[PDB]
10 protein chains.
Amino acid sequence: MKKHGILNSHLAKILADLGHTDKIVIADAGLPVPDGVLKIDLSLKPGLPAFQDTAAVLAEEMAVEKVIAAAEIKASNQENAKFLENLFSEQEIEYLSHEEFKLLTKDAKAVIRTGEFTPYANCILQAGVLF
Amino acid sequence: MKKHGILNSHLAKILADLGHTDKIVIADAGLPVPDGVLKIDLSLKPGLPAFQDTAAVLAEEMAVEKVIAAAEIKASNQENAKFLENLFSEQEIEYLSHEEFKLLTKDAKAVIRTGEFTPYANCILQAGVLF
Amino acid sequence: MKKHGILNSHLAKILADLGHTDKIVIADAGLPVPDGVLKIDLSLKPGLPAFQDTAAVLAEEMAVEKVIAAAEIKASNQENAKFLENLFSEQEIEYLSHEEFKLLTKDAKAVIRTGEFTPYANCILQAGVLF
Amino acid sequence: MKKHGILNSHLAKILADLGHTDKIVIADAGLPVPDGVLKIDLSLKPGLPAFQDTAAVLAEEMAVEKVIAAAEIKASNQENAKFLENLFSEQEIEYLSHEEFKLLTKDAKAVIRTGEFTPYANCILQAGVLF
Amino acid sequence: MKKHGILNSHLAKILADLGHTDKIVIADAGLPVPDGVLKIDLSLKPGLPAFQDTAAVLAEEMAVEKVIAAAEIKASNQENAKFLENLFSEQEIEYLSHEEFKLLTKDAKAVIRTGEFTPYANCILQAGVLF
Amino acid sequence: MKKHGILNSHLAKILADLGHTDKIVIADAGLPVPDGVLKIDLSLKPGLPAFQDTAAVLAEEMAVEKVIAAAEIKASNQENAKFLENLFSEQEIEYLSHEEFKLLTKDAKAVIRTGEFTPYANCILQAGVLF
Amino acid sequence: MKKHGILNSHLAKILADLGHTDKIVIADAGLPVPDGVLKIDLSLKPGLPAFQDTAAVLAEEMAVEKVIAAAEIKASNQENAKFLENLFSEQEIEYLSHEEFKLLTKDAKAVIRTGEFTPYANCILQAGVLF
Amino acid sequence: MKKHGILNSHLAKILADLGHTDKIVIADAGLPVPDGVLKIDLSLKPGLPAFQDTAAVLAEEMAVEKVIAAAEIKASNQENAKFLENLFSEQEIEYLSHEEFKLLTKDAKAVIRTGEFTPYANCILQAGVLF
Amino acid sequence: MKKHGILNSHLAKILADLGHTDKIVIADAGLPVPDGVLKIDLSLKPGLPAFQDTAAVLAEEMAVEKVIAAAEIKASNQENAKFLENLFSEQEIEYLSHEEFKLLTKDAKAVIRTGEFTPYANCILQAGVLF
Amino acid sequence: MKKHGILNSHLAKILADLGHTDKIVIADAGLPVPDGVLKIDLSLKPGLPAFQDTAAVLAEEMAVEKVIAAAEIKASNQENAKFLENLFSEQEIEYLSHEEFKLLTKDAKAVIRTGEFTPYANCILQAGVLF
Ligand SMILES: O[C@@H]1[C@H](O)[C@H](O)CO[C@H]1O
Ligand SMILES: O[C@@H]1[C@H](O)[C@H](O)CO[C@H]1O
Ligand SMILES: O[C@@H]1[C@H](O)[C@H](O)CO[C@H]1O
Ligand SMILES: O[C@@H]1[C@H](O)[C@H](O)CO[C@H]1O
Ligand SMILES: O[C@@H]1[C@H](O)[C@H](O)CO[C@H]1O
Ligand SMILES: O[C@@H]1[C@H](O)[C@H](O)CO[C@H]1O
Ligand SMILES: O[C@@H]1[C@H](O)[C@H](O)CO[C@H]1O
Ligand SMILES: O[C@@H]1[C@H](O)[C@H](O)CO[C@H]1O
Ligand SMILES: O[C@@H]1[C@H](O)[C@H](O)CO[C@H]1O
Ligand SMILES: O[C@@H]1[C@H](O)[C@H](O)CO[C@H]1O
Ligand SMILES: [Cl-]
Ligand SMILES: [Cl-]
Ligand SMILES: [Cl-]
Ligand SMILES: [Cl-]
């Protein structure tokens, strides 16, 4: 067995190919996935796994230089919005309209679907560099 | 969005094709997957999701006529062994040696990998019929 | 066997991947299917299954926020036009010319072909969200 | 549009390649489909389409020289057992145990899944020749 | 064996998927086939099969709404040109320059190559509707 | 255009790869095709193209060292049986039961389906060598 | 074995699909091949096979109506330039700059790589028609 | 970028899928790779990378329960044989003849080719379990 | 461009993957190629390229450990037989019956077709090791 | 085994297809790889293989007519910037902004990932010609 890194086999393969500026998406159960973008569905049931649990694991296994989210999250999901601001305190966090956000997901290497059943609980993690 | 059934998109597709006697495997993080058998990895980190949570969701979404498990589970994982006996009280539960168990997984339609980090926490669910 | 959700295996797989705003098409026996769009043909013979039977089952298994149809349906197929109004009384219904309608089918995740042999008996169901 | 023959596009493609002795299977909603065998699911809901309706359409679009069903159908599904005898008057009807029946389906060019929710409502149609 | 419809298996598959306005092309031995368009070659030797024989069969198995040919056919192949006018008396026959004709072939579902060794013996059949 | 050789593009490709002892099959409209063997269907309608016309073209474009046919052809299809004897007078002709003939088609590089509607009008052409 | 036509199996397949105006390229060892264009490499070692030998065989097996070559060939490779003029005296020969020549290879059905080690020893053969 | 685990992207994907008892092979530049086994070639030039460098990195990123090597390594490659003994001092090391060794490579998930130019410098690492 | 090694791109790819004991076949124009074995056809016309020319090039670019040919070559092709003996003076040359020779070709990584039009001008080159 | 040329099997296949002006990229561990471009990862651990070592091997196995690097390398990576100037003395070295550089990589036939952990250690080698 693999000794280090993320436990999920599908996710390990995606992280392995990440280069500077590549993007991956963490999404709630309702975000549509653009045609041609790989979808890894980790959901089991509503709320499992949660957006917070998934984002935390990725933050620990991936070098993130920037986080992108939809402005709407501040209005309909303060709970998760705060979590995001706290988790990525050192990184740059940009808010765009949800419409623009969706547009940006077309360039993602993958969309990770969580079981999160709350509004606009989605974010784009942009890969940094280790040197 | 889909109104009923299992939330996970990968799993929904597998359940959709199940016919009487078809088998699927729920497995801990260490079970090897036979070549040619589809692998759906739901693990996020050790213990998430747990064997119990995964087995419970499947029991509710799939008609199971028989459950197969390795005798070794009774010796090294009484906790999960009891859970299994309780969850599938109405179904037939058969214990085989772990070696035989692995052999049977070659005929499964899929292996669902959980984040369970305890010994022999694996079982084979054999599909029943609705009429 | 799968206990909940739509009975058709091909359809279950499509519903499983629907995200907010994704579209699927229910078509009569004559609608052309754009290249690149998956076609699931349920027809057996003229009139079986009917547009009404198909649309009703889908309404029960999918959360629809908007319905789109060709304006020509009102004048050439009153029975079915009324059926739609009644079935999706709570959703927004939009009428476009058949020409524009056909153009929209290019973005659909799938086209479900029925055995319907009456004019303009087609519609686009746009997925809503569960939270 | 195609003027003659069966309406279903998927089925038309299967019938087109049929040669003397090739086999296709008409199945109820529970029959498991062997790996590698093409599956065409026409089901919409329990009981639609019915085994009888599907078998009737195939009978008039395909030259059948022999029908094969499971003996169990005579005891558990007398109504559909009679339908077959009546529908395939001139053809040779052979009965086998359900187990042997399933073995034969591995050689089928395709399995057509109906919405039939009654025990052992399955049969294999063996293609005849037109000269 | 298949009881009704066109005898050729490849062609039956093409006709089965035809929807209103879909196009197929019947070509002589020299017409180039655009990249991406399926080619079904029925030629055996020069003159076999003939343009006329192939067109006659398709006219009988397909609902033709409109026929398109190159104006050059009237100048260099009056024999086949007259044939076309008579075979499709009831349908609309449009003449375009051979150059425009070729551009339209790129939208066809298939090109059927015949053994015809006479100039401009090509035509596009546009599918109609059965209701 | 290609100046020499067989006119049919599909067949030209198969002949191009023939080595000493490779086999191709010419079949009537009813011969079943083993799974995995390429099928090139040249049929248009019953009797077109005929078994005789197809065999004659192949004989002229391929170096045949041996011909294999079913014994049943001599009694059930005298006309074609005589034709085969005349066309391949130089080569060795071997007659096997039809059942044994069919097993042999498993090793063929391709089965050419003709429009022939007369019994046992099939034969295997075994490639010879040009030096 | 195939009695007539070009000996190379790869090339025989390309010639079989040629229609009026289709193009194939004969190249020296250095010509780059555009992505998506089939490359058939016949080279063995420098000078084997030569540009001249390859062009001569193709000229005898393909109906060429036009030849296109880079203007630079006349000054940098006089020997081959003369050869091209002699071999294709009947057909139309057009000279374009090498850069423009390369853009043209994008539309070729295939690039045949020879062992030629002399500059600008490339040419495009445009298919003619046999009637 | 991925923060933890093995640096090589191809290798990370292989490690991610390892289950208990799965095998991977580290090979010198001359070992033949069985058909069907994925080959990841890390060689740059003779001696780079070395067997020792490769084996050491893998030992750090993978939980190995058993090592298998060819007995011939002890006599023909003492330096490397000793290196293995030392590196995997805590694991079980099994020596088979090179012939039997090669047979075992057929079951490997992958063969990692190094730039090692010394005799029998190959080994099979058998994955252990983390709990 | 590639500076060193064999000039042919297809062949370079085959040589690159060769491991100790791997086999490639050099064949005359009539040798049949087993299903599943890659065929690289270098033939242009009869006699070009010659068996001798092709074998000479491979001998120079590949480390040959053993050579296998059919005994029949000594009887019907003494010229090429002597060539082989001289070219591979240092290597082991084994003669088997042509029938056994053919069975061994099924294990080859590739068959290289030459333009050789003389009997039994075929041979299997078994790869050696560079250390 | 292959006697001459680069040792890496993956790289050998890429070099084999190189034509005049084709490009390959040598990258550090952080460079993102455009979609559709082949990625060959040689990295083993940070610093192995090094940018210099990889570039040196490619230089002697590939005819390079022009090198392209990012201007940023001169300021952030002076050591590797000098290496390049020194290694490619005769070749033309062009510098562009890192952004323009990345755009050019979309046209590369492949990206070779090294274990180089230093800023802007990337370069594009443009293939020259051998005559
Ligand atoms: O689920 C997503 C969003 O988070 C929001 O709920 C709107 O619909 C989808 O786009
Ligand atoms: O992880 C599984 C078992 O559950 C046990 O831990 C032994 O190794 C694997 O087969
Ligand atoms: O069948 C469809 C329509 O419903 C109408 O019948 C016109 O032709 C097709 O576009
Ligand atoms: O559904 C089929 C049978 O008809 C019976 O119900 C038993 O299970 C399946 O094999
Ligand atoms: O064969 C076709 C035409 O019918 C005409 O002969 C001109 O060349 C091809 O385009
Ligand atoms: O069509 C073939 C035979 O020629 C015969 O007609 C019997 O059925 C098929 O096997
Ligand atoms: O090899 C070709 C040309 O013939 C010329 O040598 C220049 O480089 C390539 O484009
Ligand atoms: O390279 C391998 C071995 O390590 C040994 O060198 C013999 O040849 C191959 O099998
Ligand atoms: O061409 C080959 C042989 O070399 C011999 O000519 C016999 O036929 C084929 O098997
Ligand atoms: O790794 C590369 C560069 O060399 C630099 O480190 C910036 O990120 C990537 O583009
Ligand atoms: Cl990892
Ligand atoms: Cl479902
Ligand atoms: Cl039909
Ligand atoms: Cl090489």
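Header lists the method as X-ray crystallography, 2.0 Å.
Every residue gets a Cβ built from N, Cα and C, even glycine.
Taken from Swiss-Prot, the feature active site, proton donor applies to J:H20, supported by a curator's inference. According to Swiss-Prot, the feature substrate binding site maps to J:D28, J:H98, J:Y120, J:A121, J:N122. In Swiss-Prot, a mutagenesis experiment is listed as J:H98 to A, annotated with the note Reduced sugar-binding affinity.
Other residues of the chain with a Cβ within 8 Å of the Cβ centroid of J:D28, J:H98, J:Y120, J:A121, J:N122, the substrate site, are J:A27, J:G30, J:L31, J:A69, J:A70, J:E72, J:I73, J:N77, J:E116, J:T118, J:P119, J:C123.
In this structure, the C-alpha atom of J:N122 (substrate binding site) lies 21 angstrom from that of the residue listed as 'active site, proton donor'. According to its DSSP assignment, the residue listed as 'active site, proton donor' is coil. Per the record's binding annotation for substrate, residues J:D28, J:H98, J:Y120, J:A121, J:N122 show a top Cα-Cα distance of 13 Å. Other Cβ atoms within 10 Å of the Cβ of J:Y120 (substrate binding site) number 23 in total over all chains. All protein chains considered, the CB of J:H98 (mutagenesis position) has 16 other CB atoms within 10 Å.
Using a cut-off of under 8 A between C-beta atoms, none of the recorded positions J:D28, J:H98, J:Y120, J:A121, J:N122 neighbours chain G. The CA atom of J:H20 (active site, proton donor) is located 24 Å away from the CA atom of J:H98 (mutagenesis position). DSSP assigns J:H98 (mutagenesis position) to a helical segment in the three-state reduction. J:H98 (mutagenesis position) is 11 Å away from J:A121 (substrate binding site) when you measure Cα to Cα. Listed in sequence order, the recorded positions among J:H20, J:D28, J:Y120 whose CB lies under 6 angstroms from an atom of ligand 10 come out as J:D28, J:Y120.
A gap of 13 Å separates the Cα atoms of J:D28 (substrate binding site) and J:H98 (mutagenesis position). Its own atom aside, the Cβ of J:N122 (substrate binding site) has 28 Cβ atoms within 10 angstroms in the protein chains shown. Proximity to chain I, taken as a Cβ less than 8 Å from one of its Cβ atoms, holds for none of the recorded positions J:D28, J:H98, J:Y120, J:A121, J:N122. The DSSP secondary structure for J:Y120 (substrate binding site) is coil.
Rounded to the nearest whole angstrom, the C-alpha distance between J:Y120 (substrate binding site) and J:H98 (mutagenesis position) is 8. Fewest Cβ neighbours within 10 Å among the recorded positions J:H20, J:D28, J:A121: this applies to J:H20. Among the recorded positions J:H20, J:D28, J:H98, J:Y120, J:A121, not one has its Cβ under 6 Å from an atom of ligand 5.
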